[PDB]
Amino acid sequence: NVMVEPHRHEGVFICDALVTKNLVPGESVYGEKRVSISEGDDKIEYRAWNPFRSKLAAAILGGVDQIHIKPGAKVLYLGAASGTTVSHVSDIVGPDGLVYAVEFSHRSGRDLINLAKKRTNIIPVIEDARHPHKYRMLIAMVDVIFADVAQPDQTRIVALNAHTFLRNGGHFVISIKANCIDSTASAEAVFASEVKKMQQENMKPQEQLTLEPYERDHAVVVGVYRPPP
Ligand SMILES: C[S@@+](CC[C@H](N)C(=O)[O-])C[C@H]1O[C@@H](n2cnc3c(N)ncnc32)[C@H](O)[C@@H]1O
């Protein structure tokens, strides 16, 4: 009997509980359940991924087509907070991948630094994502930008980081809480405005979705970055 199967997305597993392979067996990050499966000499541990805490988990359970975060990927994560979702991104990309965890709160930054002591593939970048010139010497070109900064100017922030760091043909995944971007606009008006702005920066959405029943008026937009020469 197989208990934990690979998900459609490489590096994600499904146990309906979503889980990732724990890069640091024995350690939990935010109190999540861990499931360790031993058979003979083999052993693998997974970590439960809470879709009421992690917008990316809610999107995956909501049926997103691609997430682009995969084993070996280099990810620029904007708005890393204390590392809840970053820890699962770190699990997915694995030892040969890389996650830059950009977060400007020093309080949250201390949690990220402690998390990255055990995870070799996390670089805490405790800086303001509006000013990538201050950290551009730390960020090698990346494959994916994941953004969840919950700011009215999030699209401009993401575009500036994309134009600096994202490879041609790389991808983006942007989390959008409508009332964090413009609380006097309707969710549809916010999401349409943000999609429009992305397209103008050669961030072409390939999929957009909302996150019910985990979150209300909260979208995830996934797409590809195809800038001019
Ligand atoms: C919704 S929380 C992120 C939750 C996190 N993505 C997760 O799922 O684990 C938004 C975060 O973005 C951070 N943030 C907001 N504006 C920022 C900026 N200009 N630069 C860096 N971090 C920023 C906030 O401090 C906060 O930690």
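All residue numbers given for chain A refer to Swiss-Prot; the residues shown span 85-99, 104-317 in order.
Recorded method is X-ray crystallography, 1.8 Å.
Even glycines carry a Cβ here, placed using N, Cα and C.
Features as listed in Swiss-Prot:
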type: BINDING; residues: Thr172, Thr173, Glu191, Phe192, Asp216, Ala217, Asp236, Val237, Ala238, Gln239; note: S-adenosyl-L-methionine binding site
type: MUTAGEN; residues: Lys121 to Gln; note: Mimics acetylation; impaired ability to methylate histone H2A; when associated with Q-102 and 205-Q-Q-206
type: MUTAGEN; residues: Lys121 to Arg; note: Decreased acetylation; restores ability to methylate histone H2A; when associated with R-102 and 205-R-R-206
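Locations of recorded Swiss-Prot features on the structure.
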| residue | record | Cβ contacts under 8 Å, 6 or more apart |
| --- | --- | --- |
| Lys121 | mutagenesis position | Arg135, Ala136 |
| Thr172 | S-adenosyl-L-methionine binding site | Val117, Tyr118, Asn138, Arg141, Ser142 |
| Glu191 | S-adenosyl-L-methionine binding site | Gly167, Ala168, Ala169, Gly197, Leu200, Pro212, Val213, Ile214 |
| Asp216 | S-adenosyl-L-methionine binding site | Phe192, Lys222 |
| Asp236 | S-adenosyl-L-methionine binding site | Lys143, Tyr165, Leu166, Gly167, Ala169, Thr173, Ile262, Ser263 |
| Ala238 | S-adenosyl-L-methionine binding site | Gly167, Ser263, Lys265, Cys268, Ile269 |
To the nearest Å, Cα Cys99 and Cα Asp104, with 4 residues unmodelled between, lie apart by 6
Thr172, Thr173, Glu191, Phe192, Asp216, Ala217, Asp236, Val237, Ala238, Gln239 bind S-adenosyl-L-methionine per the record; greatest CA separation between any two, in Å, is 19
